Amino acid sequence: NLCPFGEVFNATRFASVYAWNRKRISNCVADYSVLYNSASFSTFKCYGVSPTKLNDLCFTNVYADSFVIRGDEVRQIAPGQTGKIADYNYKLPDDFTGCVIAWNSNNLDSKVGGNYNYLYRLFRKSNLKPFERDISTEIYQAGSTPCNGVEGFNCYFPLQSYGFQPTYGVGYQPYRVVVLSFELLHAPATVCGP
Amino acid sequence: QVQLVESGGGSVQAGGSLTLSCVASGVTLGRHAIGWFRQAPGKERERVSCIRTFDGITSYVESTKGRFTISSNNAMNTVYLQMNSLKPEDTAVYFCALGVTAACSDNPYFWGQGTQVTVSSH
Ligand SMILES: *[C@@H]1O[C@H](CO)[C@@H](O)[C@H](O)[C@H]1NC(C)=O
């Protein structure tokens, strides 16, 4: 019974990072080696596990988180990082057990006139906790004056558009990111290699 | 504070083209409406073109449709006005203008100092 990684990695549409998608993977066989040895990925960085051992391991669950960010923001999808994406959109824990997988998606996610569909959160009163998702759109008070829910001077809608242009340099181009979290509870482990 | 840095413009003969640029600082493009106004001799300041940087939707006035093209590079915080098929009557001070909402139909809040465009007749 094959893990549905196709549905994750080959989804036509990816989530905005602020509204990052999570798929729970369970009760299935996963060939991680075929992903790890793929030339398709520009980032494949594992924490707390060796990628060469993944086909020999069983986990209680795998969570597949996915979203789009800029090439120059992929460095923020790692334990201990800071910046608008790590702080306000998607935060990995210090004790992360999993792999961060990314690839350039300029051919899918940019278009003539710009693709404005992908958003990020630019403003928040505090940093996200690890694996916290915030999809709120409260007006952010950026000045000394209360906003009273009105977008205006120093009163910001907290989400902004990347506006991906196909002519953007590689740092500004869209990257698709899949984060695999490996859960190791003292319980039956139902997601295994071949 | 927010600043709008304008560049481009100057002199061109009728039928020629100019590109104006506007760089926003103190604000990040991707939510607000940003665009151009102009003030020709003996005329009130008027809308030229606007782009919603949240969703890329552009707007023009009857005298600018087709000839002028507005575009945004959100990553570079820059908007551009490509002005083709210029006429002497396009002679004006062109102002970059930034709203505090997503809507191009709303009034601008922040203004550039303005850039002279002079189109000479044949
Ligand atoms: C995604 O599709 C490509 C091309 O059809 C294929 O090589 C690959 O097996 C698929 N990836 C996954 C993770 O299923």
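All chain A residue numbers match Swiss-Prot; in order, they span 334-527.
Here the Cβ of each residue, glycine as well, is placed from N, Cα and C on the backbone.
Here is what Swiss-Prot says about this protein:
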{"type": "MUTAGEN", "residues": "A:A475 to V", "note": "Increased resistance to neutralizing antibodies"}
{"type": "VARIANT", "residues": "A:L368 to I", "note": "In strain: Omicron/XBB.1.5, Omicron/EG.5.1"}
{"type": "VARIANT", "residues": "A:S375 to F", "note": "In strain: Omicron/BA.1, Omicron/BA.2, Omicron/BA.2.12.1, Omicron/BA.2.75, Omicron/BA.4, Omicron/BA.5, Omicron/BQ.1.1, Omicron/XBB.1.5, Omicron/EG.5.1"}
{"type": "VARIANT", "residues": "A:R408 to S", "note": "In strain: Omicron/BA.2, Omicron/BA.2.12.1, Omicron/BA.2.75, Omicron/BA.4, Omicron/BA.5, Omicron/BQ.1.1, Omicron/XBB.1.5, Omicron/EG.5.1"}
{"type": "VARIANT", "residues": "A:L452 to Q", "note": "In strain: Omicron/BA.2.12.1"}
{"type": "VARIANT", "residues": "A:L452 to R", "note": "In strain: Delta/B.1.617.2, Epsilon/B.1.427/B.1.429, Kappa/B.1.617.1, Lambda/C.37, 19B/501Y, Omicron/BA.4, Omicron/BA.5, Omicron/BQ.1.1; Contributes to cellular immunity evasion and increases infectivity"}
{"type": "VARIANT", "residues": "A:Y453 to F", "note": "In strain: B.1.1.298"}
{"type": "VARIANT", "residues": "A:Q493 to R", "note": "In strain: Omicron/BA.1, Omicron/BA.2, Omicron/BA.2.12.1"}
Counting only residues 6+ apart in the same chain, whose Cβ is under 8 Å from the Cβ of A:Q493 (variant position)? A:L452, A:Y453, A:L455
Variant positions near chain B, Cβ-Cβ under 8 Å, from A:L368, A:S375, A:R408, A:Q493: A:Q493
For A:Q493 (variant position), which of the three DSSP-derived states applies: helix, strand, or coil? strand
Cβ neighbours within the same chain of A:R408 (variant position) - under 8 Å, at least six residues apart: A:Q414
Cα of A:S375 (variant position) to Cα of A:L368 (variant position), in Å and rounded, measures 12
By a 10 Å Cβ neighbour count, the lowest-scoring of the recorded positions A:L368, A:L452, A:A475 is A:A475
Do me a favour and check the Cα-Cα span between A:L368 (variant position) and A:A475 (mutagenesis position); whole Å is fine. 43
Could you say which of the variant positions A:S375, A:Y453 has its Cβ with the most other Cβ atoms inside 10 Å? A:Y453
